[PDB]
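For reference, the structure is listed below as structure tokens.
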Amino acid sequence: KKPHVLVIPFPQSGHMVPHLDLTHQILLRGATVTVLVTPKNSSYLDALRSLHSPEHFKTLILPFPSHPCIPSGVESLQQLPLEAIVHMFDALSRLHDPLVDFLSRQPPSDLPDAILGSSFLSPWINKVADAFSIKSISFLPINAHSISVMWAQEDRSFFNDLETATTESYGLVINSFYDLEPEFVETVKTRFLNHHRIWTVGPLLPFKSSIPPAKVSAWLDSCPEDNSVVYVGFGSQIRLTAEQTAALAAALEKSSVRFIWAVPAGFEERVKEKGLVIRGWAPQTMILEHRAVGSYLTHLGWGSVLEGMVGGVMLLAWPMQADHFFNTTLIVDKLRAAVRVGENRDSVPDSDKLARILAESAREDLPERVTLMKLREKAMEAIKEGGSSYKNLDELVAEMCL
Ligand SMILES: O=c1c(O)c(-c2ccc(O)c(O)c2)oc2cc(O)cc(O)c12
């Protein structure tokens, strides 16, 4: 009654983390999965390997194809700039043969009932899925507003093939909920999916280095009032530059509000202690869920959009690349549930007035937050039982057996 799924995550945070958050839901619903990864991408699957026994959860590690345009020993896009994705595509394209090989050396009672790979790797995964007559289901961590804008592009490339392949797969899973953007879910379903199969599953919630995760919780607890502090983070993988940061550090100081800000390193005077600074990894989910945070200053990634939404925080947009502008269009303009605080991928706001209206989001009852809360109620209803996404998780597992 339960399927065997072969998942193929795309090696970058934005794709990788929700992709695995999805494989948890597949397994929670009784499936057994095999995750194909590359040697240094194995750490990702550590937590998932713990929560599920070796009978139901299996790992297929293949050596990363060597590439002249990737520096040696790099296997994910955390490290390269975003413009270097097209070589990560060709590199992993070469993973095709070993997968084909591995699957052929298999008894047909071990061959999976469906492949759940990233849509970015659909071009060759779809070629595998056909050869072995397995259903290819694609995964994207972006909302359907972005997909509808992207697929409708006339010049799509170098993204064209993955968009065509995604359009030709069995169906497509995305990390959104239906009531948020039904117009665009149906756009994609009718206009860009040959078999009109689309599963909305979000918000894919996650399951459970410079400053420990516990000492930061004591810090936050040491702050009433509730929603006092602003969390400022652009994380993996968009990095800043030294002139831009001094504009932000200046904007942060003039505001006189408590903050946290995860990343000389810059600025040179850390010493004004209403806000804390974390080098490297930070426990974002726990920070944002915490009562004391009321605002997120984010590049407006979709994963951050849903994190911030679930965490019930004021969303301050500074879109820079990838889908950030599609999200800005949807969430700030079309939905008036955020507020745009930086213009451009290389914008600088004048620190002084940026400090002004960021502090005005320590009010914090700006009607942006009230708009986003009603959005969150609908997202929560979406994932709890009977909701669009929940029911979609069920039908997706159900359909892989077919
Ligand atoms: O929509 C996306 C997009 O346009 C690009 C992109 C943008 C500018 C470039 O110069 C480039 O090479 C790629 O990347 C992405 C990477 C993701 O993980 C998700 C996305 O949705 C996009």
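Note that chain A carries Swiss-Prot numbering, so the residues on display, from first to last, are 7-214, 223-277, 297-435.
Backbone N, Cα and C define each Cβ position, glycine as well.
Marked as active site, proton acceptor by Swiss-Prot: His21. DSSP assigns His21 (mutagenesis position) to a helix in the three-state reduction.
For the recorded site, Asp119 (active site, charge relay), the DSSP three-state label reads coil. Counting only residues at least six positions away in the same chain, the Cβ atoms of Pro9, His10, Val11, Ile140, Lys141, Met433, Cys434 sit under 8 Å from the Cβ of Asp119 (active site, charge relay). Per Swiss-Prot, active site, charge relay is recorded for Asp119.
Annotation comment: Swiss-Prot describes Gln18, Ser250, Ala315, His332, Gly336, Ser337, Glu340 as UDP binding site, evidence class experimental evidence. Take the CB of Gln18 (UDP binding site) and look out to 10 A: across all protein chains shown you find 23 other CB atoms.
For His332 (UDP binding site), the number of other Cβ atoms no farther than 10 Å from its own Cβ, over all displayed protein chains, is 20. Summarising the annotation, Swiss-Prot assigns UDP-beta-L-rhamnose binding site to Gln18, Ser250, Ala315, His332, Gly336, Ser337, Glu340 and lists experimental evidence as the type of evidence.
Record note (Swiss-Prot), mutagenesis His21 to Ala: Almost complete loss of catalytic activity. The unchanged residue is displayed. For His21 (mutagenesis position), other Cβ atoms within 10 Å of its Cβ number 23.
According to Swiss-Prot, the experimentally introduced change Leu88 to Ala, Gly or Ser is described as follows: Reduces catalytic activity 1.6-fold. DSSP classifies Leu88 (mutagenesis position) as helix under the three-state reduction.
Listed in Swiss-Prot as a mutagenesis experiment, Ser124 to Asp is described as follows: Slight decrease in catalytic activity. Counting only same-chain residues at least 6 apart in sequence, those with a Cβ under 8 Å from the Cβ of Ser124 (mutagenesis position) are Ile14, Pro15, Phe16, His21, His25, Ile131, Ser144, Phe145, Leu146.
Secondary structure from DSSP puts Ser124 (mutagenesis position) in a beta strand. Quoted from Swiss-Prot for the published mutagenesis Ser124 to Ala: No effect on catalytic activity.
Swiss-Prot lists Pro147 to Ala among its mutagenesis entries, and the accompanying note reads: Slight decrease in catalytic activity. The Cβ of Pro147 (mutagenesis position) has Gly20, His21, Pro24, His25, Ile180, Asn181, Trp335, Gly336 as same-chain neighbours under 8 Å, each 6 or more residues away in sequence.
For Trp335 to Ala, Swiss-Prot lists a mutagenesis experiment annotated as follows: Reduces catalytic activity 6.5-fold. In the three-state DSSP assignment, the secondary structure recorded for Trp335 (mutagenesis position) is helix.
Following the DSSP three-state reduction, the secondary structure of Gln354 (mutagenesis position) is coil. For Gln354 (mutagenesis position), the Cβ neighbour count at a 10 Å cut-off comes to 14, with all displayed protein chains included. Record note (Swiss-Prot) on the mutagenesis of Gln354 to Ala: Reduces catalytic activity 2.2-fold.
There are 23 other Cβ atoms within 10 Å of the Cβ belonging to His357 (mutagenesis position). Swiss-Prot lists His357 to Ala or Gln among its mutagenesis entries, and the accompanying note reads: No effect on catalytic activity.
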Task = Whole-number Å only: compute the distance from the Cα of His332 (UDP binding site) to the Cα of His357 (mutagenesis position).
result = 7
Query = Can you count the other CB atoms that lie within 10 A of the CB of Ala315 (UDP binding site)?
reply = 23
Inquiry  = Given that 19 residues are missing from the model between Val277 and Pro297, what is the Cα-Cα distance between those two, in Å?
reply    = 12
Candidate nearest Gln18 (UDP binding site) in space, where candidates are the mutagenesis positions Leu88, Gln354, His357 and distance is Cα-Cα = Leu88
Ask   = Reduced to three states, what secondary structure does DSSP give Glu340 (UDP binding site)?
value = helix
